[PDB]
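Below is one structure, written out as structure tokens, with a few remarks after it.
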Amino acid sequence: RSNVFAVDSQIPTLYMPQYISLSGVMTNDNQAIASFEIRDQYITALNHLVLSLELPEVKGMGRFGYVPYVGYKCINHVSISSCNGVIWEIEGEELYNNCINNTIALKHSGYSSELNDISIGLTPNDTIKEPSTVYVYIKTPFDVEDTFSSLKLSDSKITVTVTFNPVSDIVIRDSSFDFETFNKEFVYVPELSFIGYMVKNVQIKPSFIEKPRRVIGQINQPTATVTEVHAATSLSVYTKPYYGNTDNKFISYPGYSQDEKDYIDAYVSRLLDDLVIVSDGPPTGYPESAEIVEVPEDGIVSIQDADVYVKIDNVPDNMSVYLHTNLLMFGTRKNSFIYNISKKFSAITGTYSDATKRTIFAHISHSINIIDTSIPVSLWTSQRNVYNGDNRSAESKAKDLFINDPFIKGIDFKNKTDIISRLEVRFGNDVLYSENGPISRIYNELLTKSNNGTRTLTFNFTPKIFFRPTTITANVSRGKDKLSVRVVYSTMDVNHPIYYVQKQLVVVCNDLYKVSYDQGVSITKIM
Amino acid sequence: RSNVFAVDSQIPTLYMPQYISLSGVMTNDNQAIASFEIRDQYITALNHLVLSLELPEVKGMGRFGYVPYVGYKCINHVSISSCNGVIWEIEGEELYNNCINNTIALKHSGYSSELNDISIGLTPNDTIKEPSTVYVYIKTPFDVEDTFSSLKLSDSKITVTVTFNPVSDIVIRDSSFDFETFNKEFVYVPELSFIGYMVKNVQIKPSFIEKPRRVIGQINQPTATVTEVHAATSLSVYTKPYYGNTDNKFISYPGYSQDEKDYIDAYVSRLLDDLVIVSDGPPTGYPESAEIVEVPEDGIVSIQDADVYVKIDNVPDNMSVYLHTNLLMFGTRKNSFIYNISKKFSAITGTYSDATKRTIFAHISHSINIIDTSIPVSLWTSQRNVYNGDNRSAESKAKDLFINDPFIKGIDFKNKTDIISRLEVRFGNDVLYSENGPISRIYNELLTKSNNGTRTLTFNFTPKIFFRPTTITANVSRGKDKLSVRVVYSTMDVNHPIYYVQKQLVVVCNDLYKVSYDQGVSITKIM
Amino acid sequence: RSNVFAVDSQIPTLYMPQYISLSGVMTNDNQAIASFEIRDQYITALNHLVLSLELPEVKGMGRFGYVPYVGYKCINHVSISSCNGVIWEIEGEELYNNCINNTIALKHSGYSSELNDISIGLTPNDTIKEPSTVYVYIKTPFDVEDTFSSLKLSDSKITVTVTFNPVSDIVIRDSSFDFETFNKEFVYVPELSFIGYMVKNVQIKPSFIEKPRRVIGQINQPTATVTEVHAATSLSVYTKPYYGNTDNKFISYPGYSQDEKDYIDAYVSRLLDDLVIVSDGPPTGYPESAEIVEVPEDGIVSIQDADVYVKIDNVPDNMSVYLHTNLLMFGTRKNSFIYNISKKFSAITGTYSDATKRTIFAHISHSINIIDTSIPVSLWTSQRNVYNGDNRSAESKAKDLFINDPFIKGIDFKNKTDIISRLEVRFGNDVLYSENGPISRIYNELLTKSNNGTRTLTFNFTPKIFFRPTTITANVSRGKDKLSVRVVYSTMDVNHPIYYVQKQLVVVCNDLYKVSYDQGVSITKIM
Amino acid sequence: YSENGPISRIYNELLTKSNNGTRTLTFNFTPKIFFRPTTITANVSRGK
């Protein structure tokens, strides 16, 4: 019988860990680059890299806030090199995707009301935001099995290089803020930390590492190809929107609250102030194409099949209630279907306030959705629209927000709508996999215990470090050495504005490399 | 010294995985049965079964919604067989209990506002719900240790059989919905997926598997017995309510919000509209036994020791405020204690709205609880009640909801009240365990890291796959081969309606089986 | 090739577990001590200790509630001994810190609205709280590796001793409650449970255990020293506030809601009733130093550079709106800076209610923070304050609350502000580590997956039970046998009241011990 | 086999010299009567 009530305690290698901190050299649209040099013959191994960033004080007038997870979204590229060349590198988006399921890292990276609330400044000497510091955990393959997986520095020099995104990407602002001055006087201040191990009489053996590789397809094309595939462990596919042909302005943004319900409530709250107006006589200051009608005594206004129920309490006797019946409208033919935001409301109740001269709304019933909240403003007024699209007031038009978040997926802010209806993967010339529904995404989320998975084919099911990984292997004789992907996009109604948002296909492939430790660190591609 | 900075990488067996999808055959109260046939000599092993289901479009008038986790609650039975007979089977409730701690699986199975909100239809051509698809992860013993635990198909035919519950169980509806037509036209559409492994020169060895077995006791009896117990790893006990002697109608249901506070708020909100009435003269349309009194100037109404504080703002000068002092009442003797829902309120404030002709309530102080929210409507008006129980208006009575959820535990919707005060377990003739408090439930939750544990005795503490499991073993000579359970139910007040809800005892025992792989797959009970 | 599709099932040692429960002996400011005796020659091992506590019924008048996690916060000290002396002991605070990341244990220990809401009693026979029971999971080193790590009772007697805190520490109450009677009649009722293992022909081997050791520094001194350090695995540092020179009264407490936003909202809600007053003529009943001014027609009141915007609807025609412009004020010089809570508000809106004769506030904009919510009341009126600090009404002063929570860290209730700006650790005479930012706290939280880490140096990275732990080792020849810590506290503004809160430094060191099993259990310090 | 456009119909019409072909997969290209026809053959072991 095997003893399950006692073990023989082994004596491990003698070692001692130490926390080490390093400052870097900054060089320069003058993109910023930081280089860190690690040189000590007693540092045998290292892992758990952490980058710190100091954000400065912001003063002035206007409305201003930071995007969520600013620390992660400010990183463009990370590279680790030695004298024999690059050992490992990754783009920022792949790091974000790999760390998306680590709530503690996300919270440390910068997620709070003080940072993400949309603050207001009244005078040129008002302080909008106080200074603070964020920390970005750079997860690497060397962390998966603590000491067993650490990187051994066989008496070589290691260089870490971090490239930063321009500061315009991480800021949410309105047109009143003095962005040119802010951008001229903003500077990045970084610092790198890691855990080192001092080892006595180490015995080194070769090991194995995986390197991700990204390919971006052409605009609106439904194909992409990865060449020189000799040993891959997985393949991932997703899409990105391209907003380069707009001015990047949006009607609303919820800030710290990030639920779907919060997005919808913020949008509806921004529209309600202009949708129902209490005025003495016909309201002035609107474009000529506005159709503002008076609410009857029974409270029901008909807008061609749609009925809106409006009841306001405490209305002064010298005033009346009016309804804006075409706040935003879009159509491609003069007598075809019309997308009209006014017809998405069914009941509106509230009470007028004499002290503040505005209406305080109570219960609202509506059918607004995330696509409506995600339509960009500039598409409402494009040349293909035969109507005047934006019938809002100037005060409302002055509150639009610039949003330049670089890691948006799908065609909406939450990646909720699935726009891929069929996927087909070919390895060489033969079909390797085809599916209609998102069963591969379901399987990815189940196996990785994540809420934000993507369509992924996984080929390796063996434990990571103690076994050689299982791969799909090339056959250059028959020509099986490339993976081509083809999708069919869903069909949308030609009268919905979201139909004209352009998109790009993204394919990610994980290649296998061999690590040898004679003459320092070097890698060789497995063939 | 043992090296903790390097390992020897072993070469694993050569294999290649593949995702496989299969369609099934449907046969037929004409209970639906699906059969799936797996036949390929190169599929050596499989695991991670996933079932997909397509839910259709629902049109018409009335109020309609789906129960939470509809995908799990639609499954009655799953069986896996070969030519030598059954290999593994389980009922739906045991699967649900085993998967209750997997948040990602639960969310995939169907949990969202679009599915679980109580929608309203106005015309016979209104679309209440759009079509969608859910996925049910069928967790099996073959998943616990990836490749090591997979099921080996030694050149045999494998059949999977799924039995479905009738559609009436998964729908929450009011009496206005045309359920007979919906039930006549509804059809199940299923599809099975799994991960297969193509292995080269496999070397097979025998292994071990555990099979659950459920016993259901007689109505209201506090005993149950499991026969033929020769090697069991655990024992579980819980209770179920039986609502078969009612019409299954309830006053309220919160829908997507599933907190205790949400249940209580929905119930209170449904009662408040009928509890306090603002009217010009005595309200009409109520049964003769109603006692509706006028609120005095100081705002305090006395109902025999209980005092209710009522203050309403903006009351028109031609109207008064009335209070319904016996909305729901129950008692067994003419002059004994009375359970009166009106006496559970202490303060009610709000403001009357002239535009909508209703009262908008603000702050409420009350002592309603989950048992009150869980009492079925038909028990308020049973024959043993000497009063007229339901003094609500017809409009309120028309809003009751049918609820037929099949996996309810305890006597309330959240299984919060503990109605078992003492438990005694006998193995053979001798007492094996006895307890007063729920220390076994505490231990179960601690050891399995679950929030919804049950009273469970665990006999196996060894690692699952690499060791033979530890069991309790029979001694047929002394006659130790059966487990009998006896409980004592808590004592409730004879004047509470919940006292008359019937219940059933459920016992679950996990038996051990041996798996051999010569002549395909076969099992033999360990004796 | 190694087989990854099959294993050889080993046969384990024959054993059988059993749940055992014991009652204890109580002895006696007459601090309570419980002793439990374990004596059975067939109990070979044990782990998973659980303590249960019965809380009694509380009746009377006033406001009363329990602190969160009362079960954990009621424990002062736990000790485990045999005939050879103490085997393991720990203070309550170290246990709480070790278990802080176990949500299920925390929830079982007593965390609910019924326990933690601030209830109100109206008559001397009112029932404020019903009786209930809590359970405290006493996590020990013997649990980390189930059967492998269990404690072997080599035919010796084991004694467990639990010391309890006085009941005044676990209760939150106002001055109206009859605490002297409650404290005279309260009694502790405990019971211990554990899992025992009956083993046949056990084969015992020696093992390894770690014992924590706490040192508390002197008041306001920034140094502390641990002597006799021969083999330590880690070192931790944090600070505690000392409230012994006050009366322990606070303005508000949120109860069950424990977010920062909840603290701030409760504080603001308590202040708003006294900050803005609607009255017929100048309000009476305030001290002579109050400066109450009338709000002009434009609604803007200036308080030296600060502007407050006040708009109240539905004000009766015989009444006016007044603003209290110096509710709480503190300063050290007659014409220097003043901390004035009235200047932290920028906009206040609401509606007066005629029925209840009070103002119902709607939207509030403010800059109150957690330090303001955490300032104790007695510091507002200290002798060093040259103004009259507390200008509230007597009714408001009668609602203050006593709070005596014993496990508060930092200087605020959430330990959010970091008051340590530099840390330096010396081992012997030489500097072992120094840092400016909290990178060690970041690393602690990352490595232990916790949200509430402390500044910790970790020296052991090897797996716990199967390897001998790595330690830092003394060199008595050079005199390296002591660890001295020195901090520099942050600098605060001399006109903020929080500057005068006293603090204490706490250092925790984990020493290594050897366990041998000949002649029962005994330990010997590794040298 | 999988296809998007009607290339199989084009091939059917080309090979049979017809104006009204359908989507057809042809497996036999040998002369009809003097040779045994070429077929696609089952593999009941793998279940094809």
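Using the numbering of Swiss-Prot, the residues shown for chain D are 453-500, in order.
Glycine is no exception: its Cβ is also placed from the backbone N, Cα and C atoms.
Copied from Swiss-Prot, the annotated features are:
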MUTAGEN   D:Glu465 to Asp  Confers 50% resistance to rifampicin
MUTAGEN   D:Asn480 to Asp  Confers 80% resistance to rifampicin
MUTAGEN   D:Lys484 to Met  Confers 70% resistance to rifampicin
MUTAGEN   D:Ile485 to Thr  Confers 40% resistance to rifampicin
MUTAGEN   D:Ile485 to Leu  Confers 60% resistance to rifampicin
MUTAGEN   D:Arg488 to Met  Confers 40% resistance to rifampicin
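Features as recorded by Swiss-Prot, highlighted on the structure.
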residue  : record               : DSSP class
D:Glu465 : mutagenesis position : helix
D:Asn480 : mutagenesis position : coil
D:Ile485 : mutagenesis position : coil
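The Cβ neighbour count for D:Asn480 (mutagenesis position), using a 10 Å radius over every protein chain in view, is 12. Considering only the mutagenesis positions D:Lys484, D:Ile485, D:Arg488, the residue whose Cα is spatially closest to the Cα of D:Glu465 (mutagenesis position) is D:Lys484. Separating the Cα atoms of D:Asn480 (mutagenesis position) and D:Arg488 (mutagenesis position) is a whole-number distance of 10 Å.
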